[PDB]
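For reference, the structure discussed in these notes is given below.
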Amino acid sequence: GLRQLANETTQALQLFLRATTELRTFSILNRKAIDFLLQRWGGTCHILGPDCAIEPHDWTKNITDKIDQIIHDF
Amino acid sequence: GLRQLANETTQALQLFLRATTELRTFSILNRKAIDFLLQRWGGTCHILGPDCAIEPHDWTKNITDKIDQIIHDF
Amino acid sequence: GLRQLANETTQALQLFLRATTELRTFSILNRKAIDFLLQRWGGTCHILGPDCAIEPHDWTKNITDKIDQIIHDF
Ligand SMILES: [Cl-]
């Protein structure tokens, strides 16, 4: 029951979205610093392999869409 | 009178809190290591600048309180 | 009154699982690069101390199990 629980539940999800967005921004800056460092060691791909291409996708729009849906279907 | 969708949602949110707090602590340890490495290069902030002071906030209290609130609706 | 929401909640959680799974992988790769760079300076543990022995755990199974339980505790 309690379909007004939705705002609370989605506020929790919105807080997680803020947290993961910050984690993403920060971890990418760490890679930026690492890339600089490995430039004279052969470059990041030389050290990590094709794994150097892995980047965290920004799921923000899909998450906000699902949050909106919960509110909409309460 | 069986609303427990929130019960399990709450538990799922708690697992995610544990997982994200771990990512934050680990990513920050990575920056610490990076700061050491960039010392003789002028420091991290002279390589990242308009981004270097960025650190993930700890949203634990905010998330925990929101979860306690949801739990508090029954 | 409506379990489209129980499906939507599970769906937002799955989005967050993919998002955090990507962050964990990327972050661990950043540490891999950092471990390589710190090798000549005594090793990561020499620089970070016992904190060097921590890694984010993979909560995939734990989270997927909770997500399923939600669909079943429908
Ligand atoms: Cl990182």
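Residue numbering for chain C follows Swiss-Prot; the residues present correspond to positions 557-630, in that order.
Recorded method is X-ray crystallography, 1.9 Å.
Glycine is treated like the rest: Cβ placed from N, Cα and C.
Going by Swiss-Prot, these are the annotated features:
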MUTAGEN   C:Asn563 to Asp  Reduced levels of expression of GP, GP1 and GP2. 20% loss of virus capability to enter into host cell
MUTAGEN   C:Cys601 to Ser  Induces GP1 secretion. Complete loss of virus capability to enter into host cell
MUTAGEN   C:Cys608 to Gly  Induces GP1 secretion. Complete loss of virus capability to enter into host cell
MUTAGEN   C:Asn618 to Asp  Slightly reduced levels of expression of GP1 and GP2. No loss of virus capability to enter into host cell
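For C:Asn618 (mutagenesis position), the count of additional Cβ atoms within 10 Å of its Cβ stands at 15 [all protein chains shown]. Shown are the mutagenesis positions C:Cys601, C:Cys608; of these, the residue with the fewest other Cβ atoms within 10 Å is C:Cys601. Taking 8 Å as the upper bound (exclusive) on CB-CB distance to chain B, the mutagenesis positions C:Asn563, C:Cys601, C:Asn618 give C:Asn618 in sequence order. For C:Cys608 (mutagenesis position), the spatially nearest entry among the mutagenesis positions C:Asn563, C:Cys601, C:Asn618 is C:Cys601, judged by CA separation. Annotation for C:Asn563 (mutagenesis position): spatial neighbours C:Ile627, criterion Cβ-Cβ under 8 Å with sequence separation of six or more. In the three-state DSSP assignment, the secondary structure recorded for C:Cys601 (mutagenesis position) is helix. Annotation note: C:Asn563 (mutagenesis position) sits in a helical segment as assigned by DSSP.
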